[PDB]
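What follows is a single structure, written as structure tokens, with notes after it.
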Amino acid sequence: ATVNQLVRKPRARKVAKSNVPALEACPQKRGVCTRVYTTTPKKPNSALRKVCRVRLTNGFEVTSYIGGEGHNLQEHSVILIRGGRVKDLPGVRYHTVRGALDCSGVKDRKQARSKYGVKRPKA
Amino acid sequence: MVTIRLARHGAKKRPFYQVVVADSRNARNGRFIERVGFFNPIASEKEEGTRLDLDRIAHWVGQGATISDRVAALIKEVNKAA
Amino acid sequence: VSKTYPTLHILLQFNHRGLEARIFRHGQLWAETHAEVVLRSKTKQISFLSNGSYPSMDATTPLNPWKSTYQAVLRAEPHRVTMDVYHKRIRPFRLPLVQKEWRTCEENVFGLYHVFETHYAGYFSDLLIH
Amino acid sequence: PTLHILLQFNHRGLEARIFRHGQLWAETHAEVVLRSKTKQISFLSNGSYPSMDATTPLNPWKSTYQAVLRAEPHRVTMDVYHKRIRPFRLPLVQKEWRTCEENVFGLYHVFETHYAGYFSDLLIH
Amino acid sequence: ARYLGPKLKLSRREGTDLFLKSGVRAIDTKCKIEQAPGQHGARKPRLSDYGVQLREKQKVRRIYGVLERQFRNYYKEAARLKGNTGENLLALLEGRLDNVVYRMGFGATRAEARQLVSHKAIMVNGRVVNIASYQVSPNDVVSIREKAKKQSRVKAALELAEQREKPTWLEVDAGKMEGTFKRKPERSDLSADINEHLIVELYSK
RNA sequence: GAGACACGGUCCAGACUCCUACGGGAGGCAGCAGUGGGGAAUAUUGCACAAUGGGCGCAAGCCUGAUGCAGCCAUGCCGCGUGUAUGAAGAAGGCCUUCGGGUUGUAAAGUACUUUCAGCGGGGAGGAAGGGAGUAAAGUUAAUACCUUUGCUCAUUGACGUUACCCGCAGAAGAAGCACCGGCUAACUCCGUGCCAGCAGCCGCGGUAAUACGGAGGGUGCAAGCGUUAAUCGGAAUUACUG
Ligand SMILES: [Mg+2]
Ligand SMILES: [Mg+2]
Ligand SMILES: [Mg+2]
Ligand SMILES: [Mg+2]
Ligand SMILES: [Mg+2]
Ligand SMILES: [Mg+2]
Ligand SMILES: [Mg+2]
Ligand SMILES: [Mg+2]
Ligand SMILES: [Mg+2]
Ligand SMILES: [Mg+2]
Ligand SMILES: [Mg+2]
Ligand SMILES: [Mg+2]
Ligand SMILES: [Mg+2]
Ligand SMILES: [Mg+2]
Ligand SMILES: [Mg+2]
Ligand SMILES: [Mg+2]
Ligand SMILES: [Mg+2]
Ligand SMILES: [Mg+2]
Ligand SMILES: [Mg+2]
Ligand SMILES: [Mg+2]
Ligand SMILES: [Mg+2]
Ligand SMILES: [Mg+2]
Ligand SMILES: [Mg+2]
Ligand SMILES: [Mg+2]
Ligand SMILES: [Mg+2]
Ligand SMILES: [Mg+2]
């Protein structure tokens, strides 16, 4: 409060930790799928969310979400994760980039195609 | 020694030159001592294409500065035209 | 003056698994084929496309994949065949990265493909047709 | 064998201009007056139309198509484009015939037979 | 870079007439000017404060036909110039070349005048200018070059301009097809249905 | 050595790579290109010393991956184009419907025009000042040599470059996508689905009439880009000096 108190101890700030620490300030990271499985969300949601465990090129082992309907991911698949936590899955902080590296785009997707790696349907 | 040469400060295909007094070991567009005018080779008419501070130039020549070849030609233009 | 002849557009993808060719016809995917051609560098890719062969392939690296794409346009003009290959996309008012031509005349798209396949002889498997 | 056919619908009827290696080889005309694309394309698809429109001297309308016929080894195809031929775009109308043709005259016979009864005999230049 | 869609649809949404057609016919004779476009056009919901400023910015952007990046650059220029920022923005839009050509009379619409300018048919001070966003200055003489004086659409656009109101800050000669930009138009010289305070406020969120 | 404890110098040691007749020797791209590797990810082993600048030389000149340019890339900023005017049978088809119609929509077509840019042909600035040959005069000098200085003549000097720009030709031709539409937040309906499949920045949505999921029609916002992710400040007066 007082300025004598400020001269002896200035005001300090909040070193803000990032929610995506395994990206290390990179927009994407490449990793290999250690395991592909399904999890149940927490309340009040009910589903079988598609999820994978990924070992990154920097050695981190993280859990990534697979958005969209259907996927071709197996063990030993080389994917790209981007960042962005799933609200309702505990401990899932990254999204798999559809259409990049091994991961393929969603089928029959006609709207928001660029968010799922789907080519424009020629006709 | 200390020279009086031209530094290329323009855009691509539209060069513009500053006449500077610089130590000769420095880079062309690098460190200099004094700026004593400019030269615009692609200047339009009714526009000042060349302007030289002939009083500071004569001051540096008296102290032993050499003149570049292209600047020695500009001085003959600023004097013959005048 | 129109210059409309038989035409094929061939999307070519080099990747760590090999070389995939997708043949389009009036914008319709008409045929597929694959080749065991693994060549990572652009220089080696362009050398293969021009010469029709390359002596040593690169190693397959499933943990570090890649994908490099070209488009070939084949036209069967009345007296000669042309193929122009562009990196990543058709730029027709700009020159082809690779340009090949043959004196023989083929009337139909099947003859046109035969020219393509014979230049890359021994590499592409038989056509999967739709 | 290949033919490029410039087709002009107008209030006077249907004009066919037949090109061969870029040379105008033949001409013919038909009394086919059909203003709408639907009626035109239906005629083009079916080879006939039951009722023609009435000729209007006061108003002249002109709608142009190009048919390209190719004699592939085991089929003939005829693709007709609105306004102009674009090969990377898809044909507006697609037709196919399970026949072998020896020459351009037979290929015209196929064309003539799809639009049977409409076109007069060829004036050749 | 330009809008190439239906033109009356843009004025049905804005509610008023944007003069996007030559004016040979009454706009009510060509569309439902009172009803917004689309399936849900009859419905007229309430408009929030954000949606009122937005619609006012889209109106001016569509009268002159300027996209968002170039129009945002006008605001920075208008806000930097000394004086009424809301009035500096309408003066910059009124000094465009394709707008001067329309107000003089050489174009039926502003899109038509834009094609005249870009097809090298307009000369400013005796030099052929090609840019629609070219700012015209006071005491500038803009004329139609001799090759284009024979175009029938230039004559047709001059008789339509007689039906409109004459701009005072211009002096056009329909014989020689030349005009003089003598001064920048004041706010009173422009329309009164434009509320430019809404535009200034929208660019300070 | 004026200057270094020296990027393309010397000596010693060390690791690495290479040559050897086994005794011994050679090497240092964080120069420009390029290769391999690492990475989400970042380019051609181009042309020229024409200009500017540097080294050496009396100079001519030689050298210069400095530099000037060329290639590749929507990586950014800025400009332009993808036509203009007319046009109600408010066509067809699509979608919705209270089955009356509504909407897509002057939008299309049709009609009359225009040709930027791209394409083709022709023409054509500036970046060049110098230097070299000649003479004429002046300057010094024994010398009207030589040299220097200053004019005047005669031949020339451009990598870019098929330059910018200008003229001509044909024909609307060669040129629109991306995200969003529960509230925040501009923009709503039908169908599929049934706590599944999925969505999600926050609040939240989905268990049979879902404007929230998926498709469609319509719409809104940006536009040669548009979204997403990462990152910083802002809003945050939420470290407050202002406060
Ligand atoms: Mg969407
Ligand atoms: Mg732009
Ligand atoms: Mg201001
Ligand atoms: Mg020394
Ligand atoms: Mg010594
Ligand atoms: Mg010493
Ligand atoms: Mg040192
Ligand atoms: Mg050294
Ligand atoms: Mg070195
Ligand atoms: Mg290097
Ligand atoms: Mg590499
Ligand atoms: Mg790698
Ligand atoms: Mg390379
Ligand atoms: Mg040089
Ligand atoms: Mg050398
Ligand atoms: Mg660009
Ligand atoms: Mg209907
Ligand atoms: Mg051009
Ligand atoms: Mg020159
Ligand atoms: Mg000059
Ligand atoms: Mg929403
Ligand atoms: Mg709203
Ligand atoms: Mg969503
Ligand atoms: Mg329920
Ligand atoms: Mg439902
Ligand atoms: Mg603060």
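Per Swiss-Prot, chain A residues shown: 2-124, in order.
Looking at the header, which is where the method is noted, we find electron microscopy, 2.7 Å.
Cβ coordinates are placed from backbone N, Cα and C, and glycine is handled just like the others.
Listed in sequence order, A:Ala23, A:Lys30, A:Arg31, A:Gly32, A:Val63, A:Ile82 are the same-chain residues at least 6 apart in sequence whose CB falls under 8 Å from the CB of A:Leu57 (mutagenesis position). As a published mutagenesis entry, A:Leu57 to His appears in Swiss-Prot alongside the note: Protein is not incorporated into ribosomes.
One mutagenesis experiment catalogued in Swiss-Prot, A:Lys88 to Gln, is accompanied by this note: Confers low-level resistance to streptomycin and a 15% decrease in the translational elongation rate. Remark: A:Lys88 (mutagenesis position) has no non-local neighbours by Cβ distance under 8 Å and separation of at least 6 in sequence.
The DSSP secondary structure for A:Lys43 (variant position) is coil. In Swiss-Prot, a natural variant is listed as A:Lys43 to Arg, annotated with the note Confers streptomycin resistance but not hyperaccurate translation.
According to DSSP, A:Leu57 (mutagenesis position) sits within a strand segment. Proximity of the recorded positions A:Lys43, A:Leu57, A:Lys88 to ligand 21, judged by a Cβ distance under 6 angstroms to any of its atoms, singles out none of them.
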